[PDB]
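Undergrad: After the structure tokens below, expect a handful of questions from me.
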Amino acid sequence: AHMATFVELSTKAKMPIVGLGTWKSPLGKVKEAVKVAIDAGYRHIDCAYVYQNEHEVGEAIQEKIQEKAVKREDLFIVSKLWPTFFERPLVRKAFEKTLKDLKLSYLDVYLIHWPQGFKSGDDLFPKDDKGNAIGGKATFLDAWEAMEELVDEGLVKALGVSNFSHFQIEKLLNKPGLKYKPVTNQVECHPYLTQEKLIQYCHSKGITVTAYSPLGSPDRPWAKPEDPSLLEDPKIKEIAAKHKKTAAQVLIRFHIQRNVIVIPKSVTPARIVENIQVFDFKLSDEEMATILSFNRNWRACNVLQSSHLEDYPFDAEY
Ligand SMILES: NC(=O)c1ccc[n+]([C@@H]2O[C@H](COP(=O)([O-])OP(=O)(O)OC[C@H]3O[C@@H](n4cnc5c(N)ncnc54)[C@H](OP(=O)(O)O)[C@@H]3O)[C@@H](O)[C@H]2O)c1
Ligand SMILES: O=C(O)c1ccccc1Nc1cccc(C(F)(F)F)c1
């Protein structure tokens with residue numbers, strides 16, 4: 001039985017520092033993973049409309065609630081609003097599909113998944129005849145206002161953002177009539193992309209950071225053989241052996257010691273358990289400085305390439 005440390009949000013809700021990520025996987029693979037996770041002691045599950053797999057997650061949580069394995073109040077469920085749904089009637093409609101598939105009556109956190117609004121319509125990745133993304137009418141600011149209504153109505157406990165730079169967080173924070181603040185910024189983070197200035201910024205504003213792709217997302221479709229490889233990184237493995245731990249566990253523990261929430265994904269039961277076995281060791285302050293020095297500003301997750309649209313987050317330094 002395991003329990004992740006709590007990270008307290010500006011709303012005083014407690015966010016488990018390790019969560020289970022839910023990257024697309026067939027078919028009931030993700031459902032069992034959620035079941036296995038809950039068994040092992042995970043309470044934080046990270047979800048997304050775009051994965052189109054949220055119903056599996058829903059079946060899993062439902063069954064474990066009836067089985068009496070877990071209660072709702074102890075689960076910490078996060079999902080996100082995809083950019084093609086920023087227009088106000090769409091926000092509510094996308095959210096409702098999320099909350100339905102998940103068979104919940106509320107989310108602990110609802111995130112803006114990406115800062116740039118995309119063309120509304122059937123496509124989730126609207127593109128021109130030349131491949132480039134098509135912008136939409138509503139902004140992330142427009143979306144946020146609709147999302148704040150969800151909080152007003154007790155459908156969501158707290159809001160946050162994902163893939164935001166500090167310039168975009170600044171715009172959100174300085175928005176007139178702002179009701180609710182982002183409790184987290186979920187972004188890619190690992191030793192090749194250490195996000196030092198952004199984490200500094202968020203924390204200075206009382207906004208937590210959630211590290212995604214902490215293992216380098218090896219299963220990403222667009223990987224290349226020469227794309228650097230965190231899990232196979234000899235200097236990571238060496239630090240691991242020193243603690244009698246796996247490379248994956250070191251990569252996870254790295255965020256924990258920076259006070260950064262982290263959501264490693266696995267549909268393999270042995271790995272799910274292993275990925276939460278990370279509160280029995282501690283990297284030395286010298287091991288942490290060594291890992292921090294691996295920063296090469298490499299993004300595994302930069303597929304969108306809507307660098308032509310307004311509010312592209314990765315143009316910013318941080
Ligand atoms: N924009 C966003 O907000 C955003 C973007 C990307 C990801 N995310 C979230 O973050 C989560 C995690 O990121 P990710 O899925 O991109 O990549 P990740 O967690 O860095 O890596 C997942 C991959 O590593 C494998 N793996 C898991 N544990 C392992 C272990 N102990 N040893 C060796 N291999 C292991 C998994 O394989 P098996 O599953 O086959 O075990 C899977 O292929 C996602 O599921 C999603 O929830 C959010
Ligand atoms: O997975 C995210 O959170 C994500 C975020 C921004 C851009 C792309 C993203 N990934 C994504 C989007 C659609 C389908 C799949 C895949 F099925 F490959 F997992 C992965």
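Counting starts with 1 at the first residue shown.
From the backbone N, Cα and C atoms, a Cβ is placed for every residue, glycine too.
Heads up, here are the entries from Swiss-Prot:
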type	residues	note
BINDING	22-24, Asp46, 162-163, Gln186, 212-219, 263-275	NADP(+) binding site
ACT_SITE	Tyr51	active site, proton donor
BINDING	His113	substrate binding site
MUTAGEN	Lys127 to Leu (Swiss-Prot position 125)	Increased affinity and reduced catalytic activity towards all-trans-retinaldehyde
MUTAGEN	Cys301 to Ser (Swiss-Prot position 299)	Decreased affinity and reduced catalytic activity towards 4-hydroxynonenal
MUTAGEN	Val303 to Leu (Swiss-Prot position 301)	Reduced catalytic activity towards all-trans-retinaldehyde
Undergrad: Spatially, which candidate from the recorded positions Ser162, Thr268, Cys301, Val303 is nearest to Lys127 (mutagenesis position), comparing Cα atoms?
TA: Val303
Undergrad: Measuring Cα to Cα, how far is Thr268 (NADP(+) binding site) from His113 (substrate binding site) in Å?
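TA: Distance between the two Cα atoms comes out at 26 Å.
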Undergrad: Which recorded positions of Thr22, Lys127, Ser162, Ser213, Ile272, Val303 contact ligand 2 in the sense of C-beta under 6 Å?
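TA: Within range of ligand 2: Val303.
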Undergrad: Determine, using Cα-Cα distances only, which of these recorded positions is closest to the residue listed as 'substrate binding site': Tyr51, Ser162, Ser213, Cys301, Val303.
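TA: Of all the candidates listed, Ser162 is nearest in space.
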Undergrad: Among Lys127, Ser217, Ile272, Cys301, the recorded positions in the record, which have a C-beta under 6 A from ligand 1?
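TA: Correct list: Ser217, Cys301.
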Undergrad: Let me know how many other Cβ atoms fall within 10 Å of the Cβ of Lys127 (mutagenesis position).
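TA: Excluding its own Cβ, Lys127 (mutagenesis position) sees 13 Cβ atoms within 10 Å.
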Undergrad: What residues, ordered by sequence, lie under 8 A Cβ-to-Cβ from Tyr51 (active site, proton donor) and sit at least six positions away in the same chain?
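TA: Once residues fewer than 6 apart are set aside, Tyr51 (active site, proton donor) is near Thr22, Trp23, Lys24.
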Undergrad: Sorted by position, what residues of the same chain at least six away from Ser213 (NADP(+) binding site) have a C-beta under 8 A from it?
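TA: Same-chain residues close to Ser213 (NADP(+) binding site) (Cβ under 8 Å, separated by 6 or more) are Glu188, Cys189, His190, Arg220, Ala300, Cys301.
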Undergrad: Can you tell me whether DSSP puts the residue listed as 'active site, proton donor' in helix, strand or coil?
TA: helix
Undergrad: Among all protein chains shown, how many Cβ atoms are found within 10 Å of the Cβ of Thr22 (NADP(+) binding site), not counting that one?
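TA: I count 24 other Cβ atoms within 10 Å of it.
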Undergrad: Quick one: what's DSSP say for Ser162 (NADP(+) binding site), helix, strand or coil?
TA: strand
Undergrad: I'm trying to understand the geometry here, so how far is the Cα atom of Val303 (mutagenesis position) from the Cα atom of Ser217 (NADP(+) binding site), in Å to the nearest whole number?
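TA: Their Cα atoms are separated by 13 Å.
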Undergrad: So if I draw a 10 Å sphere around the Cβ of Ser162 (NADP(+) binding site), how many other Cβ atoms end up inside it?
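TA: If we count other Cβ atoms within 10 Å of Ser162 (NADP(+) binding site), we arrive at 23.
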